[PDB]
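Working notes for the structure below.
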Amino acid sequence: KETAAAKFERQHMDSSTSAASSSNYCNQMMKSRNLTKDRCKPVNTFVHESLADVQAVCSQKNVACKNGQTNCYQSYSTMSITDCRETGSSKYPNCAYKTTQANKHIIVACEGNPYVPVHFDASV
Ligand SMILES: [Pt+2]
Ligand SMILES: [Pt+2]
């Protein structure tokens, strides 16, 4: 089975580029990462940074997670993310997404050894 670490990389890591190429980015990436397969995943953030820079967040500012757990970390620096958000008119199997590009702090949940992102909590 896929590790929580490996699932975080499939869902949230796009080291290819450094930002959204067009506004078809989400429609292609949500597809290529198997996020439109069972259902249309409604909201998903891709981080356009190196694995090393996103994993280092786990040594940065310790914060509460949305669920009340305290294994969350806020990045000290802003990071290049694409927010992917299903349109109101999107219907499975033809999933449609709005692509928003931004530079923001990420909050991730970390666990295991090595201590690495397992959950994308939010961008701030
Ligand atoms: Pt800031
Ligand atoms: Pt988890």
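Note that chain A is numbered according to Swiss-Prot, with residues 27-150 shown in order.
Each Cβ is built from the backbone N, Cα and C atoms, and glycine gets one as well.
Taken from Swiss-Prot, the feature substrate binding site covers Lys33, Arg36, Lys67, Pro68, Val69, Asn70, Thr71, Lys92, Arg111. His38 to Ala appears in Swiss-Prot as a published mutagenesis result, with the remark: Loss of activity. Summarising the annotation, Swiss-Prot assigns active site, proton acceptor to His38. What Swiss-Prot notes for the published mutagenesis of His145 to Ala is this: Loss of activity. Annotation source Swiss-Prot lists active site, proton donor at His145.
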(request) Return the maximum Cα to Cα distance in Å (whole number) over the record's substrate-binding residues: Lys33, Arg36, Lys67, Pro68, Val69, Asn70, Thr71, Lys92, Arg111. (result) 22
(message) Please report the distance from the Cα of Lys67 (substrate binding site) to the Cα of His38 (mutagenesis position), rounded to the nearest angstrom.
(response) 13
(message) Checking the contact step here: among the binding-site residues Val69, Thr71, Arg111, which have a Cα within 10 Å of the Cα of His38 (mutagenesis position)?
(response) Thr71
(message) List every residue in the same chain as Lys33 (substrate binding site), at least 6 positions away in sequence, whose Cβ is under 8 Å from its Cβ.
(response) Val144
(request) Please go through the binding-site residues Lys67, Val69, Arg111 one by one and keep those whose C-beta falls under 6 A from any atom of ligand 2; give the result in sequence order. (result) none
(request) Compile a sequence-ordered list of residues in the same chain as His145 (mutagenesis position), six or more apart from it, whose Cβ lies below 8 A from its Cβ; state 'none' when nothing qualifies. (result) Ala30, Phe34, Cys91, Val134, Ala135
(request) Using Cβ-Cβ distances, find the residues under 8 Å from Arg111 (substrate binding site) that belong to the same chain and are at least 6 apart in sequence, listing them in sequence order. (result) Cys52, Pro68, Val69, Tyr123, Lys124, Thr126
(request) Only counting partners 6 or more residues apart, tell me which same-chain residues put their Cβ under 8 Å from the Cβ of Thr71 (substrate binding site). (result) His38, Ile107, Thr108, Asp109, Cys110, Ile132, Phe146, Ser149
